[PDB]
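Beneath this line is the structure, given in structure tokens, with notes to follow.
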Amino acid sequence: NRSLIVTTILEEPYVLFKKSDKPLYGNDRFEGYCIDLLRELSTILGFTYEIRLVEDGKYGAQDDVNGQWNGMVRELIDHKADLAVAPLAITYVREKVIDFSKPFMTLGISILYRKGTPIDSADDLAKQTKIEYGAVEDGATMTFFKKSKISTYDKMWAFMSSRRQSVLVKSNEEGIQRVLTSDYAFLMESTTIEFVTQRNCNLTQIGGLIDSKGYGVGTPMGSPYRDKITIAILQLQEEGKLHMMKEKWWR
Amino acid sequence: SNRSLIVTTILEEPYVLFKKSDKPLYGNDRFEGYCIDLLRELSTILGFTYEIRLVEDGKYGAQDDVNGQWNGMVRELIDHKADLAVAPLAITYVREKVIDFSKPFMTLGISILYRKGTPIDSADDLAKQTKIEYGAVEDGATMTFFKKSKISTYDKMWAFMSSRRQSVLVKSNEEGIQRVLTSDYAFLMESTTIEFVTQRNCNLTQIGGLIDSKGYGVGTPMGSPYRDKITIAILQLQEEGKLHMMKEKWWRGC
Ligand SMILES: N[C@@H](CCC(=O)O)C(=O)O
Ligand SMILES: N[C@@H](CCC(=O)O)C(=O)O
Ligand SMILES: [Cl-]
Ligand code: NA
Ligand code: NA
Ligand code: NA
Ligand code: NA
């Protein structure tokens, strides 16, 4: 049968290009937690697949003036991919336009910053401007702030929007480099913060989780794969395989 | 007017309780708790009315391996005796094959409730011994996790629990807690409930970490159009901070 087109995005340790001396081709180019997930789903559900990086390099958000989506979400809306297998947050706004499996990992927004300071919460960032802060452009964290009616978060959005050419970044990698190289705190998902802090010992999580969400496999709205992938994820969780995969990649 | 939805649930503090009062209470007004607040919010978002009914057999739901039949809230949904189950109903592999669930409103895992002051640190330490008995709620998700597991520690635990089932499998969390308090017994329990119980009984503690990871969701019959609508409403309530407020209200030490 037809191979499924799987959209994804580079994001350590979920999706990476493998290091090698010989050039690599096709699906053999990729590794990571989400790549191992995809391999397991493919075996359980009996499909073949072709991995393609999302061409615009975005997770996906809606344009406020023209209403169009971008990123992996737009690829699914337009039926240019069958699945999105990535650290793709299940959110209110996205679930209205695409379908998601139940989550394979749970997480929340938190803060990445340097050690040694009195900053302990988002509220502490919101009430000042000397320490700048920001988020990945056109992802779920940005959209959370953009939509929030909560005073603290609304104040933070006004700051990030004002300063967006500087403080909104195109990747978590760029956000980390800003924390390391300037007085900047990065609003980041907690799973990714756990990976970064285990490797950058001068960095830490500030405060707790601001919210709660899961990562799910995206599908176009109405896809029959959505419920089949949910059941496969639940099987992998119960057998311990997801925990083993997390340990492997967060080591 | 549209037909009221029948909502099956089960008593379990602090998710669903009977309100304390002097005058008798009637109908939906009898109930309070996190899940009751959740139901009220869903009803307003989606625009339905409802009638709360306690599951007749008092069970969450498991399948009989001899006759293949389900019981509990799961069976009430399969049979269309209820439109929704709004309860601390775990989303599990075996259940998602027969009923539908919303995406989770809370995440949790199985862990161990025991008395303080012990060298027992994990499920492995319990599994290797038989002086301290252990068990779970009959016909719920924790029992079914053990019954199905291929992992050596957990399969060994299941063999023990199955052998001693008439004594160590209980009908409710409340009964399990009483057994921990009155005998040398450790109870396999969901972590959100452990947190509630240990906040209020300072002689008790969680032992070890989470054995697994799962969510609670609203159950519906398979194919129900309410499933996706309730998912969207849950996501809205989470993002607005209302689920967090509800958890703080119902879990609000030792
Ligand atoms: N995982 C996010 C991107 C990173 C972020 O927004 O922090 C998403 O699905 O949009
Ligand atoms: N919440 C469980 C019942 C309690 C338990 O199994 O620990 C269920 O949905 O079956
Ligand atoms: Cl779902
Ligand atoms: Na959807
Ligand atoms: Na009960
Ligand atoms: Na009374
Ligand atoms: Na289902």
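We number each residue from 1, going along the chain as drawn.
Determination method: X-ray crystallography, 1.4 Å.
Using the three backbone atoms N, Cα and C, a Cβ is placed for every residue, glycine included.
Feature annotations, courtesy of Swiss-Prot:
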type: BINDING; residues: B:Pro88, B:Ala90, B:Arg95, B:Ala141, B:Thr142, B:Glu190; note: L-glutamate binding site
type: MUTAGEN; residues: B:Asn203 to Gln (Swiss-Prot position 751); note: Loss of glycosylation
Subject >> Straight-line distance in Å that links Cα of B:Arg252 with Cα of B:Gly253 while 2 residues remain unmodelled >> reply: 8
**OP:** Please state whether DSSP places B:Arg95 (L-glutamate binding site) in a helix, a strand or coil.
**Re:** helix
Original post:
Just the number: how many Å between the Cα atoms of B:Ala141 (L-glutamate binding site) and B:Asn203 (mutagenesis position)?
Top reply: 26
Original post:
B:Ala90, B:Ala141, B:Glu190: which of these binding-site residues put a Cβ within less than 6 Å of any ligand 6 atom?
Top reply: none
Original post:
How many neighbouring Cβ atoms, not counting its own, are there within 10 Å of the Cβ of B:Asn203 (mutagenesis position)?
Top reply: 11
Subject >> Nonlocal residues around B:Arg95 (L-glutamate binding site), in sequence order (Cβ under 8 Å, 6 or more apart) >> reply: B:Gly61, B:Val74, B:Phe101, B:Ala141, B:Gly219
Original post:
What other residues of this chain sit with their CB within 8 A of the center of the CB atoms of B:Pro88, B:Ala90, B:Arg95, B:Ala141, B:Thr142, B:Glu190, the recorded L-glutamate site?
Top reply: B:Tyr60, B:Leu89, B:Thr92, B:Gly140, B:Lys214, B:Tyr216
Original post:
In DSSP terms, helix, strand or coil for B:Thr142 (L-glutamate binding site)?
Top reply: helix
